[PDB]
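Novice: Please see the structure below; I have some questions.
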2 protein chains.
Amino acid sequence: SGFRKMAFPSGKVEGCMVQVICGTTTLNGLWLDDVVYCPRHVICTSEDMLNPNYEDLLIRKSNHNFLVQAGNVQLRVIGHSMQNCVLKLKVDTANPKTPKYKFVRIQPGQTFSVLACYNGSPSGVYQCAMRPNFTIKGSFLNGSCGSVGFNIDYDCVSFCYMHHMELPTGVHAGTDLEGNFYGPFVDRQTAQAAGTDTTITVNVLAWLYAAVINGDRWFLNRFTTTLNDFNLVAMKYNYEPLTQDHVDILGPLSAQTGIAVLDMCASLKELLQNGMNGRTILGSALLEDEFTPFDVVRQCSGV
Amino acid sequence: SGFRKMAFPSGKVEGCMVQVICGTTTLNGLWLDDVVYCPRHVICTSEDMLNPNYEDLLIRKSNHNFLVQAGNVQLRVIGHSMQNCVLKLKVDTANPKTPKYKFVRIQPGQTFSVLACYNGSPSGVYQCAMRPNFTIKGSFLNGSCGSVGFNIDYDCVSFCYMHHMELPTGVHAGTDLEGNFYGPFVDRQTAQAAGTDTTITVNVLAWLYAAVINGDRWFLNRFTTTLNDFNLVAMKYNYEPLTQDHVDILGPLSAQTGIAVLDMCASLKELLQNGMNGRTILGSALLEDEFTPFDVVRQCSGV
């Protein structure tokens, strides 16, 4: 027992991280088979980022202008292409450590592990979620660009995120591995405001199920509610509206605990209206929304 | 910017995890060079755990009674020895993936990464701390025994923890890699009470420094205090007493922020006496004590 914000083991992704240098700019790339993926603003200086024309800046770059280094082994760049906001650097060596992988574009509210890297070397791993406003609340310092987010199923790494930007508010924006940004953000150093950071209701409920499984039960009450009645309260507290698809996703946790989804909603409603009264749930004094239903199942069964 | 509970990259330790089976019991082992380390209660059944005599139970076990499997490669056991509460299984193959490593016995309040494993396969990684009462608040289900905790410096893995027990209160106890338990705990299924879970004061202060560096400043006040005056408040709130060694360890964070250690203590004092008033610090509604001063420096400089 016990419940922890847990990332996926990072070793499969460590074996894919490389350093990419273009002129004066150094960031991280992801080396899968014979392609290195990295943010296209590797070709920019800080002055360029105010108003970049990437197609024009790219004309001045040749294969030899991109230096790629996997620890100490230097990779020879034999072709390069821009796909949306990523550069694909074709190299002469297939990565021997390439795991089974997929590129997936996740939905808001889904979670994933980030391997924070600098200069091509991993520094740490942590779990976060794609917020409903399409930011993530990460830990990224200068040079972390090109660090990736991923999920793992058995032996297959699903890459879902590559870090590109820190907004002036300190939250983070990036792309999928096809180079499309999540949300409205762009790779330019301009004013970009996020949008309302709403809470991921279905994740809060899953975490409340996790709490029950682990013995934290004080928040269970005698009331129930309805989908429409709960959502009226959800709207007031900037919570995402809960749908029947969400109720269904919560089915297995409902079954294991014998607590109807709607009864748990009534516990959360009371928690939103009355606060925690200085108590904690699973060691937190606020409602946690970075565990999906699948995350809770995975950790509570030891997948 | 941004600040996250971050674990070390786990790949160096994934390459060392093996499955150990003795009769009907399966747990995890750690394969370094030609030795597999695992909890000695691999030789016990659940009935044995009520009152085990390990020396007597071990007489009935021969080299061939221990099955060791690294993914799919079966390791041949050629010798075995009990060292305190661990078994050292000598095998015929040195682990090709053995990293540079050390065995270290950490102090209370120090943090480390846990690679949770089941049946020899990693399931996740998270950061925790050795509590002052020598428990850890982990996430361990049946069969996670033998999962290890570690720190990494450049290329050297310092192993500091191996999981052995879940106490009836749901917290966790284990050994260093020499098989000595942290704290008074023993590998027997009996009543074992932890002790007062005090808060790691020096870690709270470091995290407050982290908060300032990242723009969370509302808790800074106009007061100061003294070591003795603060500690009077620390005692009341079951906080560890703060020493001059702790003030010194906080020196670099004091220097970077220009906030004297004692002024930060006065902010924490006000926070303990008045609560957070429903505010958050770095996304937490309670005072976080699982970041050491070194953790904060590492993450704020991108080591």
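We number chain B the way Swiss-Prot does; in order, the residues shown are 3264-3566.
The deposited model was determined using X-ray crystallography, 1.8 Å.
Every residue gets a Cβ built from N, Cα and C, even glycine.
Sharing the features that Swiss-Prot gives for it:
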type: ACT_SITE; residues: B:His3304; note: active site, for 3CL-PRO activity
type: ACT_SITE; residues: B:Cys3408; note: active site, for 3CL-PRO activity
type: VARIANT; residues: B:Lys3353 to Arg; note: In strain: Beta/B.1.351
type: VARIANT; residues: B:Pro3395 to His; note: In strain: Omicron/BA.1, Omicron/BA.2, Omicron/BA.2.12.1, Omicron/BA.2.75, Omicron/BA.4, Omicron/BA.5, Omicron/BQ.1.1, Omicron/XBB.1.5, Omicron/EG.5.1
type: VARIANT; residues: B:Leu3468 to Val; note: In strain: Zeta/P.2
Novice: Given the recorded positions B:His3304, B:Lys3353, B:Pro3395, B:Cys3408, find the one whose Cα is closest in space to the Cα of B:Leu3468 (variant position).
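Specialist: Closest recorded candidate to B:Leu3468 (variant position) by Cα: B:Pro3395.
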Novice: Work through the recorded positions one by one (B:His3304, B:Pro3395, B:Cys3408) and name whichever has its CA nearest to the CA of B:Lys3353 (variant position).
Specialist: B:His3304
Novice: What does the structure give for the C-alpha distance between B:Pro3395 (variant position) and B:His3304 (active site, for 3CL-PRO activity)? Integer Å is fine.
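Specialist: Cα-Cα distance, B:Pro3395 (variant position) to B:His3304 (active site, for 3CL-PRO activity): 25 Å.
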Novice: Using Cβ-Cβ distances, find the residues under 8 Å from B:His3304 (active site, for 3CL-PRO activity) that belong to the same chain and are at least 6 apart in sequence, listing them in sequence order.
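Specialist: Non-local contacts for B:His3304 (active site, for 3CL-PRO activity): B:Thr3288, B:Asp3311, B:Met3312, B:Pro3315, B:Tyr3317, B:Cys3348, B:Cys3408, B:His3427, B:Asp3450.
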Novice: Identify, among the recorded positions B:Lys3353, B:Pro3395, B:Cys3408, B:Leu3468, the residue whose Cβ has the fewest other Cβ atoms within 10 Å in this structure.
Specialist: B:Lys3353
